[PDB]
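**Q** Pasting a structure below so you can have a look.
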Amino acid sequence: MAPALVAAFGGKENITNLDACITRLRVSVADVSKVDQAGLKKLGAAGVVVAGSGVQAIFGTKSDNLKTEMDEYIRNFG
């Protein structure tokens, strides 16, 4: 699931707004019908916040751990 979890929201390139940054991403959209943010926050990023109107994602603190999981995905799907 982890190699498809990040895909579930960050891989929805269709997204209308996204604030990618050093260790901070964001995903302001209405495709929440069934999104796995609850997983994409502790598994894709390191803490996100949902605010009807926009969504914010933060891969700080345990950035290396989460990014390590990211590295695994491309290596698992290379």
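Note that the numbers count up from 1, one per residue, in the order the chain is shown.
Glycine too: its Cβ is placed from the backbone N, Cα and C atoms.
Pulled these features from Swiss-Prot for this protein:
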type	residues	note
ACT_SITE	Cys21	active site, phosphocysteine intermediate
MUTAGEN	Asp19 to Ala (Swiss-Prot position 419)	Still allows binding to Mlc
MUTAGEN	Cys21 to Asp (Swiss-Prot position 421)	Still allows binding to Mlc. Derepression of Mlc targets becomes constitutive, i.e. independent of PTS phosphorylation
MUTAGEN	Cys21 to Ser (Swiss-Prot position 421)	Unable to be phosphorylated and to catalyze the phosphoryl exchange between glucose and glucose 6-phosphate at equilibrium. Remains susceptible to CdiA toxin from E.coli strain 3006. Still allows binding to Mlc. Derepression of Mlc targets becomes constitutive, i.e. independent of PTS phosphorylation
MUTAGEN	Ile22 to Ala (Swiss-Prot position 422)	Still allows binding to Mlc
MUTAGEN	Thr23 to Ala (Swiss-Prot position 423)	Decreases Mlc binding
MUTAGEN	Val49 to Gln (Swiss-Prot position 449)	Interaction with Mlc is hardly detectable
MUTAGEN	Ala51 to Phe (Swiss-Prot position 451)	The complex with Mlc shows much weaker association than the wild-type
MUTAGEN	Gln56 to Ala (Swiss-Prot position 456)	Decreases Mlc binding. Interaction with Mlc is hardly detectable
MUTAGEN	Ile58 to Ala (Swiss-Prot position 458)	Still allows binding to Mlc
**Q** Considering Cα atoms only, can you say which of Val49, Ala51, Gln56, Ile58 is the nearest neighbour of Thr23 (mutagenesis position) among these mutagenesis positions?
**A** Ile58
**Q** If you measure C-alpha to C-alpha, which of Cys21, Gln56, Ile58 (mutagenesis positions) come within 10 angstroms of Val49 (mutagenesis position)?
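**A** Neighbours among mutagenesis positions, in sequence order: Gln56, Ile58.
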**Q** When the number of other CB atoms within 10 A of each residue's CB is tallied over all shown chains, which of the mutagenesis positions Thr23, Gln56 has the maximum?
**A** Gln56
**Q** May I ask for the distance between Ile22 (mutagenesis position) and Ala51 (mutagenesis position), taken between their Cα atoms and rounded to an integer number of Å?
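**A** About 22 Å separate the Cα atoms of these two residues.
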**Q** Which one of these mutagenesis positions, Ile22, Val49, has the sparsest Cβ neighbourhood, judged by other Cβ atoms within 10 angstroms?
**A** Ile22
**Q** Per 10 Å Cβ neighbour count, which of the mutagenesis positions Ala51, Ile58 ranks highest?
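**A** In terms of Cβ crowding, the pick is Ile58.
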**Q** For the mutagenesis positions listed here (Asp19, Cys21), which one has the lowest count of neighbouring CB atoms within 10 Å of its own CB?
**A** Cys21
**Q** Sort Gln56 (mutagenesis position) into helix, strand or coil using the DSSP assignment.
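**A** Once the DSSP labels are grouped into three classes, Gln56 (mutagenesis position) ends up as strand.
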**Q** Could you measure between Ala51 (mutagenesis position) and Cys21 (mutagenesis position) for me? Cα positions, answer in whole angstrom.
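**A** Computed Cα spacing between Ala51 (mutagenesis position) and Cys21 (mutagenesis position) is 19 Å.
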**Q** What is the separation, in Å, between the Cα atoms of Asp19 (mutagenesis position) and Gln56 (mutagenesis position)?
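**A** Taking the Cα atoms only, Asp19 (mutagenesis position) lies 8 Å from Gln56 (mutagenesis position).
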